[PDB]
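Only one structure is covered here, and it is reproduced in the block below.
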Amino acid sequence: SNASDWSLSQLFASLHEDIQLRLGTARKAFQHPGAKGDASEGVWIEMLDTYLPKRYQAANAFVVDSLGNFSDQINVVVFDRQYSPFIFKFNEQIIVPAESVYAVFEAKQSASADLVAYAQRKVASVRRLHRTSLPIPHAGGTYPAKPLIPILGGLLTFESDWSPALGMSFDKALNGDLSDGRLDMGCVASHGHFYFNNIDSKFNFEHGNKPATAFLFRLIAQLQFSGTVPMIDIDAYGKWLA
Amino acid sequence: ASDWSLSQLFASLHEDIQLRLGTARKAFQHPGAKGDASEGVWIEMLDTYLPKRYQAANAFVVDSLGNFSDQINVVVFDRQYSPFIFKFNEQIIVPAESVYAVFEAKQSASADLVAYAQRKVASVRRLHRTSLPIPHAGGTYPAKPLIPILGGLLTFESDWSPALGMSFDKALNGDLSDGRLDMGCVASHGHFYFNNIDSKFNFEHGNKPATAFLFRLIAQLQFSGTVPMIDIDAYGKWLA
Amino acid sequence: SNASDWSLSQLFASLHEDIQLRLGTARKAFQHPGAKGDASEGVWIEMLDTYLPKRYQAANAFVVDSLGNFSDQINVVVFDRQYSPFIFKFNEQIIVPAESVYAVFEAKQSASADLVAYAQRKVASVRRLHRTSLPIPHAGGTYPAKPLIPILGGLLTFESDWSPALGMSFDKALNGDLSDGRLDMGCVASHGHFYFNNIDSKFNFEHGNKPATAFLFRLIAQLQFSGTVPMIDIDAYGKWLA
Amino acid sequence: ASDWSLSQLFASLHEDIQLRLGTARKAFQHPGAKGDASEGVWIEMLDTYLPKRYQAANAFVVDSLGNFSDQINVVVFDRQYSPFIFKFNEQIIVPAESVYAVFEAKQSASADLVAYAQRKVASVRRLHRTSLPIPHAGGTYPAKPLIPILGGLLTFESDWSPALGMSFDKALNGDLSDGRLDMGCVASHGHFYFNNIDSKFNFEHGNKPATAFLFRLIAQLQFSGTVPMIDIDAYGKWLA
Amino acid sequence: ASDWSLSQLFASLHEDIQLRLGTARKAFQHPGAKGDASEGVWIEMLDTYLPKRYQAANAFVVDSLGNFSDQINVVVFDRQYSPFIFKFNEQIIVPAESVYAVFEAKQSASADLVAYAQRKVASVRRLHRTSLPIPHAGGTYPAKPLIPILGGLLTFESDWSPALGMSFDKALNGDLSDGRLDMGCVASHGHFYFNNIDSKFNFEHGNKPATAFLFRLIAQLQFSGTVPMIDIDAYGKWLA
Amino acid sequence: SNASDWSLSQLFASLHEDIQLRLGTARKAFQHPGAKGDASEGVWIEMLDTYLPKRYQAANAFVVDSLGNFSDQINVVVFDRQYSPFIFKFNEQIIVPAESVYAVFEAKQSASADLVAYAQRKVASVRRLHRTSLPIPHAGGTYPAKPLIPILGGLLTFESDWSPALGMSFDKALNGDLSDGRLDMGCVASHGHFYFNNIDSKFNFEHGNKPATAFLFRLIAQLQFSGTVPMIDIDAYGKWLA
Ligand SMILES: [Cl-]
Ligand SMILES: [Cl-]
Ligand SMILES: [Cl-]
């Protein structure tokens with residue numbers, strides 16, 4: 001028909017449906033574990049690359065600090081490049097400084113106790129890294145060194161192994177690490193999303209209502225509180241030239 | 001999903017097309033934006049999967065006698081051996097000699113839209129194509145006899161119920177001369193093709209419609225070989 | 001000859017001449033109204049994409065707000081992406097949030113009373129949209145919510161239907177809408193450019209002297225006063241997930 | 001460096017490869033990242049220098065009977081006349097008919113790795129390839145007889161000392177049937193190839209190993225011509 | 001502008017070239033920048049409009065005997081069947097066997113510049129080209145006889161008055177052996193070509209000079225077919 | 001072997017080694033002076049493009065000011081585009097306004113007295129240009145016009161003609177221009193890097209220890225002090241439209 005009545009809700013439905021279908025395809029079509037994970041990770045990266053404000057980069061990377069310590073391989077890193085160098089780039093492979101990182105996510109097919117714990121360990125391998133912070137020159141003078149921003153951590157999946165998908169067993173797993181490995185938010189594309197409520201100090205689950213889009217908006221809103229990364233002391237890295 | 005499956009690959013290829021065409025239709029509540037969205041999905045499928053000897057894009061077609069076609073939603077054409085006649089940023093005008101196939105892409109099949117597609121196909125087939133003797137590694141071939149230009153219709157849905165039944169067949173039999181459609185796809189239901197042996201249209205229901213259409217197009221295009229060799233000096237008569 | 005004497009004026013002449021010739025070509029070469037408009041719009045977009053500071057994006061888009069209302073299709077939107085998400089992106093087609101918008105232009109072949117009124121209606125369809133604004137975290141603390149920036153509106157053409165091209169009839173048309181649809185500036189590539197003088201509350205016309213380049217500089221200088229877009233409340237959009 | 005020198009150009013082509021492969025091995029202290037880095041260096045060399053009739057990428061290969069290969073580090077394949085079977089962002093599945101050559105890329109040659117490469121090559125050679133009569137400007141060629149698929153091994157180093165000596169030769173003679181390697185490169189030491197006339201493997205030491213391998217590959221590929229013409233309707237049997 | 005017009009399309013193609021070449025000359029008051037600007041306009045025209053079997057770029061040319069050409073402003077060459085000899089970011093060295101045509105691009109025609117272009121063309125024509133028997137779908141062709149390399153001169157203006165008259169003709173007749181120019185374009189005035197039948201140069205005034213040159217180039221290139229098949233092992237003699 | 005022990009020092013070695021090898025290749029492979037310089041310049045540009053924070057652009061360009069004066073051709077300009085237009089762009093060739101410039105470098109094959117003096121003259125041709133600066137609108141109000149930032153100047157080479165490479169003769173050459181043409185830093189890829197110590201008012205040479213990486217870090221750290229470019233008065237350029 002020729003009817004035209006724009007709908008904002010429909011836009012958010014279509015955004016989510018695209019993610020859910022492509023994650024489902026990645027899982028069904030690729031029977032090789034490496035290709036299946038690469039395909040699924042790429043769906044989440046594309047969503048963040050498309051929709052996050054351009055102050056954020058989203059990519060697979062290793063994180064390193066000025067003490068020479070390295071993270072594990074991080075499936076989805078959200079990081080700064082406006083004010084931050086790469087530490088190393090070789091074709092498409094990148095190593096980013098800890099000071100550039102805003103958020104880190106583990107992307108896997110289905111939520112489980114083992115996967116939640118794995119993600120907690122990945123997040124901890126980043127949060128343990130040392131971050132420098134220098135006084136910041138700007139048009140109005142020099143700000144004090146910015147206090148270190150929280151690094152957001154999370155878990156991105158297509159499905160849940162639990163029944164109900166987002167139930168007490170998922171909550172138990174999330175409460176397994178409330179310190180260096182704490183997961184601030186995550187998405188189960190087929191079911192809902194979760195986030196840590198700092199005021200109540202508990203995890204909240206939200207069912208349905210366009211899970212990937214709801215996760216994306218939660219991430220944008222929480223990232224706003226972080227502002228920009230602190231200003232890196234590249235000369236701390238330079239101690240390793242000799 | 002225990003093991004690799006060709007059937008699953010072809011299902012996923014098709015499901016991506018069907019879902020994105022449905023998104024284009026639902027999300028863009030503006031006629032121009034909706035058509036642009038849907039056309040781009042079909043063009044992307046062809047760009048991704050057709051052999052690289054084929055280009056696929058929106059274009060006008062023109063011949064060396066100054067006859068211009070209507071704007072064509074989906075033109076499949078050669079660029080390995082053919083120039084553009086004109087390009088201005090994204091807008092292109094191709095010579096008739098470069099064309100392999102022409103498709104109209106719309107939301108839902110109907111008698112009016114089948115007729116519209118038939119007229120668009122005829123408008124390109126009625127253009128004059130030159131053909132020169134072809135130099136090659138072994139010498140010079142005689143001028144290639146002109147290749148048929150394939151035509152068709154690509155939609156998401158059908159206005160008819162049943163979707164791919166007698167009313168659709170009647171519409172397709174409305175032009176059996178130079179607007180005859182060779183093949184088409186209704187992403188939500190199936191695909192169709194002209195059966196030259198039986199001189200009738202055939203419908204195939206389900207069974208991964210976009211992928212089935214894609215394969216039919218590749219197989220039929222192979223019979224055309226490469227485009228005939230253009231006489232660019234015929235176009236050059238318009239320089240004076 | 002081998003003489004070399006750099007000229008800044010010549011650079012600005014060549015910038016303008018390129019625009020004027022390509023707009024003329026778009027009009028003469030494409031006898032299909034859709035292709036002709038697409039070709040001309042693309043010339044103006046390319047100029048802004050090439051020369052505007054990179055804090056600005058320039059593209060064709062629809063604008064939407066957190067109340068679910070949509071603008072008309074806008075030929076040339078100047079908007080932020082450094083701090084603003086897309087609301088929806090499908091291949092190259094984009095829907096931007098009202099909070100991201102700096103300026104909106106209608107691009108057509110020739111100025112007339114009807115086209116000026118059409119442009120006024122397009123601009124109004126954007127300015128009527130609701131824009132959120134949150135307190136802004138930054139390295140020095142938190143700014144108050146930024147007061148909403150003006151959205152600049154205008155009209156970009158190749159020719160003028162009036163004789164003289166930029167005369168009292170054009171002025172009359174511009175004075176038709178001094179509120180939601182007011183056109184702050186515009187360019188008639190073959191003749192000159194116009195702008196609203198806020199202090200005198202009248203429209204000023206400038207004839208010749210490299211019209212497209214003069215328009216570009218006027219736009220850059222006026223955009224500087226807007227600073228960056230206010231900070232979007234993405235959770236206002238999130239009310240439409242349920 | 002008084003004047004232009006072909007030898008210097010070929011030395012610089014090789015030195016770039018050797019240094020970047022060494023960087024990949026040293027810098028990336030993670031097995032997945034290290035392999036990705038090294039594979040990308042070899043793919044970039046082929047992408048840069050092979051004739052554009054050849055594509056080079058990581059891919060799975062599948063045939064029209066549903067047989068799938070293992071993941072292949074470096075596939076050299078046609079896209080001018082061949083579709084993808086499936087593409088999802090960077091991941092691709094190509095039809096067996098499109099394949100010209102397959103290589104395994106690893107850090108250092110060893111008996112286990114030579115055997116691994118032989119098995120990978122056999123896995124692709126054992127796939128079924130269709131071949132149809134080929135329309136062209138002069139008519140229709142008979143179906144092209146199937147082209148050999150070239151196979152090999154690409155490494156930075158050798159675990160053996162001497163690097164390219166009798167132990168390497170013994171490993172290469174471990175598969176003289178459908179896993180036989182045609183050529184390979186050890187960037188730090190030399191290259192090897194199967195000599196069909198003498199029915200033995202030959203090693204060439206130094207003398208710009210990556211460039212020498214590149215040239216051997218180009219020359220050998222020329223004998224294959226273009227891939228046979230795929231029967232996409234054989235794959236279409238999996239639509240139902 | 002009531003209706004579509006081929007003449008208008010060809011006028012707009014030419015006017016874009018003429019205006020951009022004039023901008024390059026006026027705006028860039030530095031000899032290196034001015035030449036880079038103008039050369040890029042001509043390369044862009046060829047990149048946009050020539051059939052994709054042709055590449056167009058600035059390059060050096062080298063042969064398998066180690067003879068190097070001067071730097072060539074505009075080389076038209078094959079990459080479908082030909083490797084690069086060397087590539088380092090934007091700088092390329094192509095094998096003589098890949099070359100279809102060579103042009104010098106400058107601001108204004110003059111006796112010195114016509115002679116300069118003749119010498120540049122001769123420098124490429126004097127390089128040795130290999131040619132091997134060519135495998136193809138039907139078998140193996142004999143080695144292709146060597147194709148002529150087309151040469152010419154591309155400028156914005158002419159220093160002579162009249163621009164394209166007897167003095168220009170005299171300069172063109174200064175080299176009728178291996179520096180002979182086949183065609184060229186003076187964007188502000190017309191184009192020229194060697195008439196093999198009459199063994200004389202012909203000038204065409206106005207009538208969309210860049211477009212006329214483009215069409216002449218396409219038509220003449222078609223007679224060359226594809227480049228002969230390179231013997232990369234001839235270059236490989238320089239590995240040792 | 002299967003050992004995995006990440007090393008930050010190795011990353012910095014590999015970054016430098018890539019630069020040193022590619023500069024050596026440019027010098028050896030291209031026997032045409034224009035191609036050789038284009039090849040070498042491109043190596044340095046790629047390093048800065050890859051690793052500098054994205055607030056910086058790096059390219060070959062001419063610089064112009066609002067008085068109509070032009071610099072010489074600058075091999076490597078580091079400049080802003082987030083807040084600054086191009087003055088002219090024609091295919092890949094660019095002319096940037098003086099207000100956009102952060103740093104300028106001359107890139108050549110081997111350091112010598114003549115090359116140091118040439119670089120000093122190039123840097124002076126940029127520093128002599130006039131830069132405007134306007135009060136800066138931002139989310140917190142309007143900053144005063146930013147005082148003009150120093151433009152960093154330098155010299156980038158593969159080799160040194162002197163023996164020792166970085167000795168008293170190099171120091172003498174650097175002390176030849178301590179004003180408009182002063183070179184703040186530079187790199188001799190095969191030997192080390194140098195920088196001007198403002199506190200001691202002397203040049204310091206650092207030998208080995210990954211020269212290109214050490215230069216890159218020195219540049220990043222010094223650029224941080226400059227903050228962002230002052231805000232351009234595009235209407236000063238607009239005086240040349242008439
Ligand atoms: Cl018709
Ligand atoms: Cl097997
Ligand atoms: Cl010569």
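Heads up, residue numbers simply count up from 1 along the chain you see.
The backbone N, Cα and C atoms fix where each Cβ goes, and this holds for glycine too.
Here Swiss-Prot notes a mutagenesis experiment, C:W6 to A (Swiss-Prot position 4), with the remark: Decreased hexamer formation, retains endonuclease activity. Mapped onto three states, the DSSP output places C:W6 (mutagenesis position) in coil. For C:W6 (mutagenesis position), the Cβ neighbour count at a 10 Å cut-off comes to 17, with all displayed protein chains included.
For C:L21 to A (Swiss-Prot position 19), Swiss-Prot lists a mutagenesis experiment annotated as follows: Wild-type hexamer and endonuclease activity. Here the Cβ of C:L21 (mutagenesis position) has 19 other Cβ atoms within 10 Å, regardless of which shown protein chain they belong to.
What Swiss-Prot notes for the published mutagenesis of C:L21 to D (Swiss-Prot position 19) is this: No hexamer formation, no endonuclease activity.
Its own atom aside, the Cβ of C:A29 (mutagenesis position) has 24 Cβ atoms within 10 angstroms in the protein chains shown. Experimental mutagenesis at this site is recorded by Swiss-Prot as C:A29 to E or K (Swiss-Prot position 27), annotated: No hexamer formation, no endonuclease activity.
One entry in Swiss-Prot concerns the mutagenesis experiment C:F30 to A (Swiss-Prot position 28). Its note says: No hexamer formation, no endonuclease activity, no phage immunity. The Cβ of C:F30 (mutagenesis position) has 25 neighbouring Cβ atoms from other residues within 10 Å, across all protein chains displayed.
Under DSSP, C:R55 (mutagenesis position) is assigned to coil, being neither helix nor strand in the three-state scheme. For C:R55 (mutagenesis position), the count of additional Cβ atoms within 10 Å of its Cβ stands at 19 [all protein chains shown]. Under the heading of mutagenesis, Swiss-Prot lists C:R55 to A (Swiss-Prot position 53) and annotates it as follows: Loss of endonuclease activity.
Under the heading of mutagenesis, Swiss-Prot lists C:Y83 to A (Swiss-Prot position 81) and annotates it as follows: Loss of endonuclease activity. In the structure as shown, the Cβ atom of C:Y83 (mutagenesis position) sits within 10 Å of 19 other Cβ atoms.
Counting every protein chain shown, the Cβ of C:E106 (active site) has 24 other Cβ atoms within 10 Å. Residues or ranges marked as active site by Swiss-Prot: C:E106 (among others).
Summarising the annotation, Swiss-Prot assigns active site to C:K108 (among others) and lists a curator's inference as the type of evidence. Non-local contacts of C:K108 (active site) by the CB criterion (under 8 A, 6+ apart in sequence, same chain) comprise C:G37, C:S40, C:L115, C:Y118, C:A119, C:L155, C:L156, C:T157. Following the DSSP three-state reduction, the secondary structure of C:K108 (active site) is strand.
The secondary structure of C:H138 (mutagenesis position), as reduced to three states from DSSP, is extended strand. For C:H138 to A (Swiss-Prot position 136), Swiss-Prot lists a mutagenesis experiment annotated as follows: Loss of endonuclease activity.
The number of other Cβ atoms within 10 Å of the Cβ belonging to C:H138 (mutagenesis position), over all protein chains shown, comes to 17. Chain F lies within reach of none of the recorded positions C:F30, C:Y83, C:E106, C:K108 when a CB-CB distance under 8 A is required. Checking the recorded positions C:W6, C:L21, C:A29, C:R55, C:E106, C:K108 against chain A with a Cβ-Cβ cut-off under 8 Å leaves no residue at all. For C:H138 (mutagenesis position), the nearest neighbour among the listed mutagenesis positions (C:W6, C:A29, C:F30), judged by C-alpha distance, is C:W6. The separation of C:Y83 (mutagenesis position) from C:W6 (mutagenesis position), Cα to Cα, is 39 Å. Each of the recorded positions C:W6, C:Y83, C:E106 was checked for a CB under 8 angstroms from a CB of chain E; the ones meeting this are C:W6.
The Cα atom of C:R55 (mutagenesis position) lies nearest to that of C:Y83, taking the recorded positions C:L21, C:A29, C:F30, C:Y83, C:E106 as the candidates.
Of C:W6, C:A29, C:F30, C:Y83, listed as mutagenesis positions, those near chain B by the criterion of a Cβ under 8 Å from one of its Cβ atoms are C:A29, C:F30. According to its DSSP assignment, C:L21 (mutagenesis position) is helical. The two recorded residues C:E106 (active site) and C:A29 (mutagenesis position) have their Cα atoms spaced 21 Å from each other. C:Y83 (mutagenesis position) is 40 Å away from C:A29 (mutagenesis position) when you measure Cα to Cα. When secondary structure is read from DSSP and collapsed to three states, C:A29 (mutagenesis position) falls in the helix class.
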